[PDB]
Amino acid sequence: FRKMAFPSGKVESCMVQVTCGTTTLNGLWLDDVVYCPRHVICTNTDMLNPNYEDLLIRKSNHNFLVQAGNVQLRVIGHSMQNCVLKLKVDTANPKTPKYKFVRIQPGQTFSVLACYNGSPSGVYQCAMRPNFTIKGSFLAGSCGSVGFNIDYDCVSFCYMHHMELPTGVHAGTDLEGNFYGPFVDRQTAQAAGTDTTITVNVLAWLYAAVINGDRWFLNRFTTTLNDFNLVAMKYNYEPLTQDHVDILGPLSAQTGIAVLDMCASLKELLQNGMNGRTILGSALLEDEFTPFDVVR
Amino acid sequence: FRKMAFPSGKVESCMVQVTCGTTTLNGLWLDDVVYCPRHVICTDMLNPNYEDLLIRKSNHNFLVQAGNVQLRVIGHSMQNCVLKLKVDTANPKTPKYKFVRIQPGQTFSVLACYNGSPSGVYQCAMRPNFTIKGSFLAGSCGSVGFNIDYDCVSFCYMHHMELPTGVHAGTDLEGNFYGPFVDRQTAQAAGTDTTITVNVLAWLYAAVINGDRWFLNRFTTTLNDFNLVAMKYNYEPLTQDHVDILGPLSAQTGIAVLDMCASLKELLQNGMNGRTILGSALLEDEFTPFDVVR
Ligand SMILES: *C(=O)[C@H](C[C@@H]1CCNC1=O)NC(=O)[C@H](CC1CCCCC1)NC(=O)c1cc2ccccc2[nH]1
Ligand SMILES: *C(=O)[C@H](C[C@@H]1CCNC1=O)NC(=O)[C@H](CC1CCCCC1)NC(=O)c1cc2ccccc2[nH]1
C-alpha cells in the first residue's frame, strides 16, 4: 500500500504560464479560457489590502502574457469570478479533456500537479484537512497549480493553489474562485484553525492494513458510536458520523471486521499506542486515504 | 515535504496492452517497438525454455492494442528477459527517452498500469537488495519506472513479478534483472534488506533546510566509527562516494557530513521521543540527495 496519484497527462496538457507585470504563475487552459489566481494582478503595494475590482478595471488585455510552452496565447478578454481570474484567449486548447469543476469536502483526497513557469514539475496525493488546509509541497511560483480527481476519462478539478500559511500548510480555492477555509487573498496575518484527524480515513486505512496482512491490532471487542466519539473528542479526532459508518460498509463485509469492532481496535490504538509496532509501514495512524482510495 | 512523482503524461502515451494466449499484460511502445516481459509467452512457469517457447510463435500470436487501435506485429525478438515486438506503426507520441540501469538507493516514479491503461503514479526506490517496495496487482507486469529530466524520460525499470515477501522484482529496459532473480516461479528470496544511509542523511539535511534542528548535537564521528554503529541497526555502510555526494547539501546548511552522521547515530540511539521530522515518525530513506535538492 502506497499513496498513489492519478495519472496526470490529461492535466499536464492544460497548464500554461501567466505573467502580469512582475509576477509569474501558472494558469489552467480549458477551451478558450485560462484560469489563474486573481492575486496575479497585485504588486507589492497592493498586496496588503487590494481592491481587486479597481486593480482589474485598470488592466487591459495586453497586461497578461500567457504562454503555452513556446506559444504565446493572445488574451482577448479578462474577467474575475470570486478569487480567480478568467482570461479569454485567442485559441481553444485542442487537448481540453472532458472536465468538471467540483467543490470537495474536508477529508476527501485529490492529486496535485505542482507546476512552475507553466511547466508541470511533480504530482502527489493530498487530502483536504478538516481545517480546510492542504499539507502540500509548494515553492515560490507554484500558484495556479491545480488539484483534481479522474473518473473514467472525466477530470474533476477541485483545487487551485493561492497561498502558504505561516505554519507551512497551504490554502486555495475551488475553480470557481471560492476559498476553502476562512482565508482571504490579502497579505495579512492568517492562521489555520486547530486541525483534527479524519477518523473515517484512519478506519479505511486500518481496513487496508487487514487486507494486506497486518492484523495485530484486531481484538475481540466492539464499542458504541457514543463511547468511541467521546474518545475521538479526547484525541482531536473528527466525530464518526452514522453516515461515515455506512460508507465503510464494503470494507467491513470483505474483511468481516465491523466498523464498531474496528473502532474498538482504533480506540485502544489511541492509548496503548502501537507498543513499538508498525501498521502498514507507519509509526503513525494515517488519515489521508479515503474508503474509495483503499478499494481502488 | 512530499514523496513527489514525475508527471506521467509522457509515459502514459506509450502504454499498450499485449496479449499472448491467455495472458494479458502491459507493453511500452516507443517508435515501432513494443517492449514487454518475455514471460507473456508462458503457459511452463517453473522451468521455461524461452528460446523454445518463442520459436513456436508467429507474429499474429501477439495481440497489441493501443487504446482502441490494434497494432499489427511484424516481427519479434528476445533481448535478455524482455520481448521486443516490432509493430507496423511508430508511436507518434514517442518522447525523448533513454534506457538507464540504476543502482540501489536510486529513486524513480512508477506508472502502475492494467490492460494497457494507466492506473496511478507513485515514487519508489531500488532497495539495497535489488527489490522494490511497489504496489502491483495481477496484470501489472510491463508497468515501467522512470525519471524525467529536461523532457527526456529515462526508463529504468519494467515490472515482472512479486516475491513471497510482497516486494517486487523486475528488469531494466534491456531485460537484465535487478538482483539475483530470474523469470521462473521457483523458490527465490530477496536477501536481507538494509536502510539506505545516504538517503536518510540527505533527508535530515532537507529537515535542516526547512525548519528543524532539534536532532543535531555537539558531537562528530569518524566515518569508520559511524559505520560500525550504523551497521548494528541494519544500515547500509556509508562510503566516501556517499560523503562526496552529500558535499553540496553540507555546504548549503553549514553542517559537516560527519556531524550529520553524529546526529543520525544519536537518533538511532534515542528515537525521536514523540517528535516528527519533516512529516514522519521514522527515518525516511527513499529520498536521494538529488531528490532533496529538487
Ligand atoms: C504563489 O505562487 C505563491 C505560493 C507560495 C509561495 C511560497 N510557498 C507557497 O505556496 N503565493 C504567495 O506567495 C502568496 C502571494 C499573496 C499575494 C496577495 C494575496 C495573498 C497571497 N503569499 C504567501 O503565500 C505568503 C506570504 C507570507 C508572509 C509571512 C509568512 C507566510 C506567508 N505566505
Ligand atoms: C504480472 O502481471 C504479474 C505481477 C504479479 C502479480 C501479483 N503481484 C505482482 O507483481 N507477474 C506474475 O504473476 C509472475 C508470473 C511470472 C513469474 C516468473 C516467470 C513466469 C511467470 N509470478 C509472480 O509474481 C509470483 C508467483 C508466486 C508463487 C508463490 C509465491 C510468490 C509468487 N510470485
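Heads up, chain A uses Swiss-Prot numbers, so what you see runs 3266-3561.
The header says X-ray crystallography, 1.9 Å.
From the backbone N, Cα and C atoms, a Cβ is placed for every residue, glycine too.
Summarising the annotation, Swiss-Prot assigns active site, for 3CL-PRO activity to A:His3304. Classification of A:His3304 (active site, for 3CL-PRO activity) by DSSP places it within a helix. Residues near A:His3304 (active site, for 3CL-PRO activity) in space but far in sequence (CB under 8 A, at least 6 apart, same chain), listed by position: A:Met3312, A:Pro3315, A:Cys3348, A:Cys3408, A:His3427, A:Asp3450.
Listed in sequence order, the residues of the same chain lying 6 or more apart from A:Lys3353 (variant position) and placing their CB within less than 8 Å of its CB are A:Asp3297, A:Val3298, A:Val3340, A:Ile3341, A:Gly3342, A:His3343, A:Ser3344. For the natural variant A:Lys3353 to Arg, the note given in Swiss-Prot is In strain: Beta/B.1.351.
For the natural variant A:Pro3395 to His, the note given by Swiss-Prot reads: In strain: Omicron/BA.1, Omicron/BA.2, Omicron/BA.2.12.1, Omicron/BA.2.75, Omicron/BA.4, Omicron/BA.5, Omicron/BQ.1.1, Omicron/XBB.1.5, Omicron/EG.5.1. Over all protein chains present, the Cβ of A:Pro3395 (variant position) has 21 other Cβ atoms lying within 10 Å.
What Swiss-Prot lists as active site, nucleophile is A:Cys3408, and the listing cites experimental evidence. Counting every protein chain shown, the Cβ of A:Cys3408 (active site, nucleophile) has 24 other Cβ atoms within 10 Å.
Close to A:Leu3468 (variant position) in the fold, though at least 6 residues off in sequence, lie A:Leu3505, A:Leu3513, A:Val3524, A:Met3527, A:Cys3528, A:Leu3531, each with a CB less than 8 Å from its CB. The natural variant A:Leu3468 to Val is recorded by Swiss-Prot, whose note states: In strain: Zeta/P.2.
Highlighted here are the recorded positions (A:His3304, A:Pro3395, A:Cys3408, A:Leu3468) whose C-beta falls below 6 Å from ligand 1: A:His3304, A:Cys3408, in sequence order. The secondary structure of A:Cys3408 (active site, nucleophile), as reduced to three states from DSSP, is coil rather than helix or strand.
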